[PDB]
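Engineer: Next up is a structure, given as structure tokens.
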Amino acid sequence: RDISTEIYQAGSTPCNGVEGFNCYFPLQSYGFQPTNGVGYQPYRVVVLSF
Amino acid sequence: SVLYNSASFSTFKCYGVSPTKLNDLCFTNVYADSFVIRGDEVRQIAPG
């Protein structure tokens, strides 16, 4: 399980502050509008392990 | 690599291929179409 959201440096230029080039934060939100048809509706997943 | 590292652009996100790295995969007969536009239609460079 990963929970972190610290700034992800992509390029070789060091990034230590906020939104900038070649450094972004990972999380990006799902888009769930009523207009979207099949393939974009909430699917509920349950996994059982023994 | 020079295009990736050099920070002088405004859009370098490829709609066709993964932006990880392309110096590894091999293709043939590279295509490239260029033009000049006014600054107001910068939103047209997208699939569709």
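Here Swiss-Prot sets the residue numbers for chain A, with the shown residues being 466-515 in order.
Backbone N, Cα and C atoms are what each Cβ position is placed from, and that goes for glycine too.
A:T478 to K appears in Swiss-Prot as a natural variant; the accompanying note says: In strain: Delta/B.1.617.2, Omicron/BA.1, Omicron/BA.2, Omicron/BA.2.12.1, Omicron/BA.2.75, Omicron/BA.4, Omicron/BA.5, Omicron/BQ.1.1, Omicron/XBB.1.5, Omicron/EG.5.1. Experimental mutagenesis at this site is recorded by Swiss-Prot as A:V483 to A, annotated: Increased resistance to neutralizing antibodies. The note that Swiss-Prot attaches to the published mutagenesis A:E484 to D is: Increased replication in human TMEM106B overexpressing cells. For the naturally occurring variant A:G496 to S, Swiss-Prot gives the following note: In strain: Omicron/BA.1. Listed in Swiss-Prot is the natural variant A:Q498 to R, annotated as follows: In strain: Omicron/BA.1, Omicron/BA.2, Omicron/BA.2.12.1, Omicron/BA.2.75, Omicron/BA.4, Omicron/BA.5, Omicron/BQ.1.1, Omicron/XBB.1.5, Omicron/EG.5.1. Annotation of the natural variant A:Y505 to H in Swiss-Prot: In strain: Omicron/BA.1, Omicron/BA.2, Omicron/BA.2.12.1, Omicron/BA.2.75, Omicron/BA.4, Omicron/BA.5, Omicron/BQ.1.1, Omicron/XBB.1.5, Omicron/EG.5.1.
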Engineer: Would you mind listing, in sequence order, the residues at least six apart from A:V483 (mutagenesis position) in the same chain with a Cβ closer than 8 Å to its Cβ?
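Structural biologist: A:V483 (mutagenesis position) has long-range Cβ partners A:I472.
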Engineer: Checking interface proximity: list the recorded positions among A:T478, A:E484, A:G496, A:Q498, A:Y505 whose CB sits under 8 Å from a chain B CB, in sequence order.
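Structural biologist: Answer, by Cβ distance to chain B: A:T478.
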Engineer: Are there any residues in the same chain, six or more apart in sequence, whose C-beta is under 8 angstroms from the C-beta of A:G496 (variant position), and if so which?
Structural biologist: A:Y505
Engineer: Taking 10 A as the limit, how many CB atoms besides its own sit near the CB of A:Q498 (variant position)?
Structural biologist: 6
Engineer: Measuring Cα to Cα, how many angstrom lie between A:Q498 (variant position) and A:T478 (variant position)?
Structural biologist: 38
Engineer: Whole-number answer please: how many Å between the C-alpha atoms of A:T478 (variant position) and A:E484 (mutagenesis position)?
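Structural biologist: On Cα coordinates alone, these residues lie 13 Å apart.
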Engineer: Around A:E484 (mutagenesis position), how many other CB atoms lie within 10 A of its CB?
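Structural biologist: The Cβ of A:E484 (mutagenesis position) has 9 Cβ neighbours within 10 Å.
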Engineer: At a 10 Å cut-off from the C-beta of A:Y505 (variant position), count the other C-beta atoms across all protein chains.
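Structural biologist: Its Cβ has 12 other Cβ atoms within 10 Å.
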